[PDB]
Protein chains: 2
Amino acid sequence: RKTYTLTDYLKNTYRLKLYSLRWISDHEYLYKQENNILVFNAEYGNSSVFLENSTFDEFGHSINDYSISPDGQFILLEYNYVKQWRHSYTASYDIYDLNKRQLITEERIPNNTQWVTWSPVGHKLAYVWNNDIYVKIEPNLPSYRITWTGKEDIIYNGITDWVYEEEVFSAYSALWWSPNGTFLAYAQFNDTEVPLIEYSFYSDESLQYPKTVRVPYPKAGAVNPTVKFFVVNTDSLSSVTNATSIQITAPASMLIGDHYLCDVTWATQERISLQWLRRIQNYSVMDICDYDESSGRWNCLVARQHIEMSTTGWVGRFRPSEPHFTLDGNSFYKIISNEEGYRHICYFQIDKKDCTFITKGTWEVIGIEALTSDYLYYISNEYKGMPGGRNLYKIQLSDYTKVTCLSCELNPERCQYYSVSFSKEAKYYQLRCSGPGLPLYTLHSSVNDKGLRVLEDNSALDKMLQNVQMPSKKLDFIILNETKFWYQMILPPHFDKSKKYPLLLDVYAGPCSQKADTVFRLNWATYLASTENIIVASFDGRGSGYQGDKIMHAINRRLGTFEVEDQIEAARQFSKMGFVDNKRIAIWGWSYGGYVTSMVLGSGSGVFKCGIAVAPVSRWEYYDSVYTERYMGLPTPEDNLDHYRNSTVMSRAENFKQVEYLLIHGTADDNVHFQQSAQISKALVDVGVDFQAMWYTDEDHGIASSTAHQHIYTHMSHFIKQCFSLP
Amino acid sequence: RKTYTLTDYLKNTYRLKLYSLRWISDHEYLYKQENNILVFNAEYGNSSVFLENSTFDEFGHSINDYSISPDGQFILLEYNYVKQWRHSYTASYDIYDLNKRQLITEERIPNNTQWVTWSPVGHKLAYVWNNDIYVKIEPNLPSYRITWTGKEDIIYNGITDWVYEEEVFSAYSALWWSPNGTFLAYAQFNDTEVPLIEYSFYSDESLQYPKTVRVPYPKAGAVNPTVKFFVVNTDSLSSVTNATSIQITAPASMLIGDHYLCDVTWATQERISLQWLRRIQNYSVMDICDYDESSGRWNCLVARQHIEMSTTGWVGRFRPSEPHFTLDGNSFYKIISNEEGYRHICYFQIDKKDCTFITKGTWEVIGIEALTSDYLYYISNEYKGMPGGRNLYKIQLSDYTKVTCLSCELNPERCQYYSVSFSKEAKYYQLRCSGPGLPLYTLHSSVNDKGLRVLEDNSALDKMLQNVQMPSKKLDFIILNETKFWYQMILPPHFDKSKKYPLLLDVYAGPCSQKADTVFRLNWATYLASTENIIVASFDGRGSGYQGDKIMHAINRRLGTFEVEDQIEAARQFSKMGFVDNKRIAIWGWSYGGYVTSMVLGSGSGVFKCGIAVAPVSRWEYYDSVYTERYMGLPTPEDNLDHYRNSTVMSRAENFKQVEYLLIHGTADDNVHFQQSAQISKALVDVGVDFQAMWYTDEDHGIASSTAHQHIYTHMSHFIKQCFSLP
Ligand SMILES: *[C@@H]1O[C@H](CO)[C@@H](O[C@@H]2O[C@H](CO)[C@@H](O)[C@H](O)[C@H]2NC(C)=O)[C@H](O)[C@H]1NC(C)=O
Ligand SMILES: *[C@@H]1O[C@H](CO)[C@@H](O[C@@H]2O[C@H](CO)[C@@H](O)[C@H](O)[C@H]2NC(C)=O)[C@H](O)[C@H]1NC(C)=O
Ligand SMILES: COC(=O)CN1Cc2c(nc(C)c(CN)c2-c2ccc(Cl)cc2Cl)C1=O
Ligand SMILES: COC(=O)CN1Cc2c(nc(C)c(CN)c2-c2ccc(Cl)cc2Cl)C1=O
Ligand SMILES: *[C@@H]1O[C@H](CO)[C@@H](O)[C@H](O)[C@H]1NC(C)=O
Ligand SMILES: *[C@@H]1O[C@H](CO)[C@@H](O)[C@H](O)[C@H]1NC(C)=O
Ligand SMILES: *[C@@H]1O[C@H](CO)[C@@H](O)[C@H](O)[C@H]1NC(C)=O
Ligand SMILES: *[C@@H]1O[C@H](CO)[C@@H](O)[C@H](O)[C@H]1NC(C)=O
Ligand SMILES: *[C@@H]1O[C@H](CO)[C@@H](O)[C@H](O)[C@H]1NC(C)=O
Ligand SMILES: *[C@@H]1O[C@H](CO)[C@@H](O)[C@H](O)[C@H]1NC(C)=O
Ligand SMILES: *[C@@H]1O[C@H](CO)[C@@H](O)[C@H](O)[C@H]1NC(C)=O
Ligand SMILES: *[C@@H]1O[C@H](CO)[C@@H](O)[C@H](O)[C@H]1NC(C)=O
Ligand SMILES: *[C@@H]1O[C@H](CO)[C@@H](O)[C@H](O)[C@H]1NC(C)=O
């Protein structure tokens, strides 16, 4: 009988099916099938072919992706796609007129465009090229240039610099249409005095001299980019006169020093919400800015600011939370940490003090998913007090005591982890179950929360998997210091608690992380358990999220401490359970996981025979400002420098003579710079410790090229097997 | 007895003693002993403390080296030494007045000085600072600036650029004083359009942003530096006027294209000898330039030019040979390949054509060591027909047939490999034997070649070794197509020819190499054999040197062919022998030996179980122009592009599936760039080949920092032990 093998993982023998749909109104969505784009009707479920797979057979370009305008009239073809960072890329674009059934060859969008976006209604375009913003009112018309200051690596108009892309917006885009399509609001980043990270890129053999890449990248404590915010009136664009961009300045309480622009949210046609964050991330201000027909300006009455401070930690999970505005724009809801340090939905009224908590309890709201005049819909982990579960809920605005679980009972044994996607106005929603069973995609009508139809049930995979000796997953908790800390175990098939198993501790452990959940996954761990009979465990210790601030904030200004400790204690706890061979306990982790793995291996606890660290952080000054300073403050004598210095991997090099260690890193890693591992190895060498290593030429933090991905997991499997004396 | 362990090797428990002396005249030499600098009288052996170690105890800095003026009145104190490349470095200098017995304290030699040399007689000084040349007639007086054009990385006056340092002069210095001390000849290098190799330097843990190092470095086929030659009259310096330099122009036959300046030899007070080499190293011209007392010009009669060509390969072993001029500078002797392709001594007379061979036979002269009116002294490998042996000979200038060997029989069992050092005018000579027994330094008088005394017999080290089971060395040969090819084997103690032993093949194998010889080494192989009972073998196949052009030139324009092939065939030959476990055969090599080890490992021969390659070349376009083009020509379609592309390691990646490979490279390698290995590993990952790797943070080609050195051999030893299943 067979098992889930390494080749299965690497080669994708058993594929998860999905159902990715694009709502295009209050009752229809688009859906790709045989590369035919179909349009569906939510209420009745009937469909027709919106775009035939054949339409562009004569395009003479492989088509990367497509974007239909809000009004159906036009579709954007994305080709020549070249990836930059986690979100950024370049591409060439073409516009196809749907009514005329024709490619547009007039006033085309330039190659090497950095970003493109339809207006939210109609068919207007905004795009960025050479760091400047252009606007096309109609596809076949000359575009209007909005900014002239754009300049590679120095001035970014309408797009983010490296650190804004990665740590702040989670996007390349830095443009925001008003609901109307009347205003285009945008940010400008100035990286003039941001230092450059520099590394070699070797490329194809034929390249004689290696390239040096140079990326403005503020390390902890370094000079940060600066930011401005502008709003342009798209209706009044001259062909003679330049576009008059109106600037909105950050509150004076932010201007006093370094700060970030961290959220942009149109409330109405004439109200924009701006959240700003001090470089010290325990203080942020939400501005409410109104447009003035008479002056054409925008004013943010100081009196109506909204202020957030934290004292236990930083602000928000990873950032101040997103505001969700009631349609009229005079109030909003947003997730806020209550007085017991739990994250719950708060109701805010413009021009009124405080806010009002509409939810409470020892559990947390994960997200606000939709808002109607009667209901607010959110995801939380309240069901069964499982912090690693997700369920959809709705709360009646006219009586907060009335909360209905929409997903809890749909199928209580297969589905414990949901995400949701609502139609415009939310007449329908698509529920997406991620586990613990096979993923299940279903459609529902809001009116009386009625199941309409099943979209995808992964029955095809279920069948295949029935023929395989698959692992099972235990999700549970242990109690330390009278506190529940949750963990999971992927257990080998025909598990026998009277046998001894080798145990590999799979670690991430970064602030607000969660490695114990109810999600179904087919990954490297599946293979280790199925084929090699290894228990793969993870554990959520202090620092972990979704369980309140008392736990999440335990790591405030003290990274590489409690979260490192707790991993070690959890492994102590796992052995005491009678089915673990304490002579064979390993540990591995990527990114922040590689750091923690390293710190543990270097702790000298003698609990771990061996471990692997992939692209780990080695010391916090090496990593980016926005992320690092959030948890560690500044590395100055007046601030937290002492703990910056007491928390390096290097400083533990001696203890590595107790373990077998494998360090791996990509040479073109723009994120966790190869530097971080280069310093780890030099410290190990300098102190006489043997270890194993592997670099990946031209791979970034993802090491995700098809060949490298395969190569690394093959390399690590060999290492773990050796370590465990496995055949 | 105990064994010779890895620790002994790395800790240098068994030290070889040396006797390094400097001839200061025809009959005295300087010798440093316990940091006391002594003068010695050669005839009688008596001595004097020229300078007590106590002398600079309050100096204030650690003194790195010292240089005593020829006339013994001054001594340079070199301190603050920072290493650059193989030969180059900067340092600070103080001068100490022997008479006055004090430190000159004004008009000091600047900090960050690049080269200093005393004139050949007296106490003038030449030095280089910020790429410009300066001269001091007296240590206390202010210097005169000879050149004003110096610019970092661009204009080099009196010092070499990277590639000239490494491949041409084997020195940083480009300064030549006339024997007199009147003239100062210097070269000037222009690297204006030479491409720069760029790589990261990580530095200490505290450096936040890696530094990027940038070095002008011509890769094969790229733009080479250009070169100019100048001579200044050091006597007529003016404190008011800029000093005037006379340029010596390369011959017309060199100026037609790219060329090098490869040799500068003063022949008399007023005759200078310049050798030039075409970028195609097929062709060289020696110029003889005479000083015109009136013209104040230097002239090179075309009629005097001596032209050296080759149709078989390149010119010289690694470069045109150096000329040795007779007293009057009217004639000279030079090593030259004869009609049978053997390298022998040739006698030239200025203003006459062609030349006369004064030695011949199927062996080769290695170097001309001293010249008198009665005899010419030289080192050759004639004795007992052994190519790996070395002996001092003299040949009677009035009868070439009368050639007497001066060392062959001193101690024929202990000594078969000698180098030599003569006093001025060759009155005395020091002999330095290096094997196959322990090194032995003797002193001798030329008048009747009588032995005067033993300087160092290594009796201490002999004693220590009595308590150690040392390996032994076999030096034999084998036949490949009716031709002899030499090899050596470090054999374990108590070698039993009935048993099977694993065998590690130690390879360099570059053009004109020799790894089979009679010298005594305490090294890694010594450990492998003594302790782990491994046979380490080296083999000199085609392309190896000192056996004539037929062999050395076999590889011309075809690196990575016969020499790779022949290493393999030697392995097979060894498998034939009945004390070799043909299932346990490894291979390893550094630098060129790394390239070869890789090409062999990817041959698919099946002969080798595993191998290690340390900072190997992978593609010839990645290495430097002077060295690569010497054997490969240019990487153009016109010239040798096809073989450049057919000789890469990357193209063999698939066959590595058949072997265990370990690939090691220092990240700061300025010589064989990390690039080279970066391109190997990528090709290996692209095709699913698993292998082992290790990078050395901030180490260069030498990987010689004490800790890294200890680390690389510890890692490699684990690998080899593992591959041979040794406990
Ligand atoms: C981006 O920031 C840079 C750096 O501050 C600005 O350059 C400065 O501009 C001022 C005022 O024009 C000059 O007096 C300074 O000399 C400049 N300093 C530096 C470091 O260059 C630049 O103006 C900003 N660019 C934009 C368009 O916002
Ligand atoms: C070093 O070589 C460079 C490149 O040939 C010389 O630069 C040229 O020199 C003259 C004027 O200086 C003109 O041909 C060009 O303006 C220069 N071209 C380039 C590429 O710069 C330079 O003069 C040389 N320097 C010395 C001291 O010889
Ligand atoms: C469970 O696995 C993961 O969470 C993988 N990661 C790591 C990760 C991801 N996303 C963002 C935005 C960030 C912040 N830089 C990170 C991240 C976090 C810590 C370090 Cl030290 C490095 C990195 Cl890059 C992501 O997807
Ligand atoms: C037996 O050990 C050795 O031969 C060690 N080497 C290698 C070496 C040495 N010297 C010079 C001048 C050179 C020319 N660049 C080299 C060399 C030769 C070929 C390559 Cl591919 C790389 C290199 Cl660096 C030296 O001492
Ligand atoms: C669904 O059916 C109705 C009635 O036939 C039709 O009007 C509508 O266009 C159909 N929708 C799709 C998406 O095919
Ligand atoms: C994009 O580049 C291609 C390649 O030459 C060119 O043919 C095309 O015209 C460019 N597209 C636009 C809109 O400039
Ligand atoms: C959108 O809102 C703005 C707000 O002033 C208004 O001027 C404009 O008329 C609106 N656009 C449309 C399409 O009506
Ligand atoms: C529990 O408390 C003890 C203090 O007695 C501490 O050492 C340990 O780290 C704590 N563990 C957890 C998980 O909080
Ligand atoms: C200096 O010289 C004396 C012998 O004259 C010697 O005994 C002493 O140890 C030396 N000091 C050193 C080695 O620095
Ligand atoms: C050696 O001895 C002789 C005789 O006294 C003396 O003249 C000479 O200076 C001595 N040489 C040295 C180097 O001390
Ligand atoms: C070199 O600098 C050192 C101190 O760094 C100082 O002793 C000296 O003055 C300098 N030397 C000269 C002559 O420039
Ligand atoms: C050295 O030789 C040069 C060239 O002939 C001459 O000008 C000078 O006088 C000589 N100096 C000495 C040391 O006699
Ligand atoms: C000997 O000759 C054979 C036949 O050409 C050839 O394959 C081999 O490479 C040669 N070996 C040597 C070492 O010359």
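Heads up, chain B uses Swiss-Prot numbers, so what you see runs 40-766.
For all residues, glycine too, the Cβ spot is worked out from N, Cα and C.
What Swiss-Prot lists as active site, charge relay system is B:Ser630, B:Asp708, B:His740, and the listing cites sequence analysis. The mutagenesis experiment B:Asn85 to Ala is recorded by Swiss-Prot, whose note states: Does not inhibit dipeptidyl peptidase activity, interaction with ADA and homodimer formation. According to Swiss-Prot, the mutagenesis experiment B:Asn150 to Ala carries the annotation: Does not inhibit dipeptidyl peptidase activity, interaction with ADA and homodimer formation. For B:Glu205 to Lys, Swiss-Prot lists a mutagenesis experiment annotated as follows: Inhibits dipeptidyl peptidase activity. B:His750 to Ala appears in Swiss-Prot as a mutagenesis experiment; the accompanying note says: Inhibits weakly homodimerization and dipeptidyl peptidase activity. One mutagenesis experiment named in Swiss-Prot is B:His750 to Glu, and its note says Inhibits strongly homodimerization, dipeptidyl peptidase activity, interaction with CARD11 and T-cell costimulation activity.
Overlay of Swiss-Prot feature records on the structure.
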residue  : record                           : contacts (Cβ under 8 Å, 6+ apart)
B:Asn85  : mutagenesis position             : B:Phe79
B:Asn150 : mutagenesis position             : B:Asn119, B:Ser131
B:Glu205 : mutagenesis position             : B:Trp124, B:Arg125, B:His126, B:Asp663, B:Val665, B:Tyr666, B:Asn710
B:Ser630 : active site, charge relay system : B:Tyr547, B:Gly549, B:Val653, B:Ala654, B:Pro655, B:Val656, B:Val711, B:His740
B:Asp708 : active site, charge relay system : B:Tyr238, B:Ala654, B:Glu738, B:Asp739, B:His740
B:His750 : mutagenesis position             : B:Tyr735
Using DSSP reduced to three states, classify B:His750 (mutagenesis position) as helix, strand or coil.
helix
So which of the recorded positions B:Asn85, B:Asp708, B:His740, B:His750 end up next to chain A, with Cβ to Cβ under 8 Å?
B:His750
Among the mutagenesis positions B:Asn85, B:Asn150, B:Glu205, B:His750, name every one whose Cβ is found under 6 angstroms from ligand 10, counting any of its atoms.
B:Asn85
In three-state terms from DSSP, label B:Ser630 (active site, charge relay system) for me.
coil
Given B:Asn150, B:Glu205, B:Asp708, B:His750 as the recorded positions, which ones have a Cβ positioned under 6 Å from some atom of ligand 4?
B:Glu205
Three-state secondary structure, B:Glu205 (mutagenesis position) (per DSSP):
helix
So for B:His740 (active site, charge relay system), how many other CB atoms are inside 10 Å of its CB?
19
Checking proximity to ligand 11 here: which recorded positions out of B:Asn85, B:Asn150, B:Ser630, B:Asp708, B:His740, B:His750 have their Cβ closer than 6 Å to it?
B:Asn150
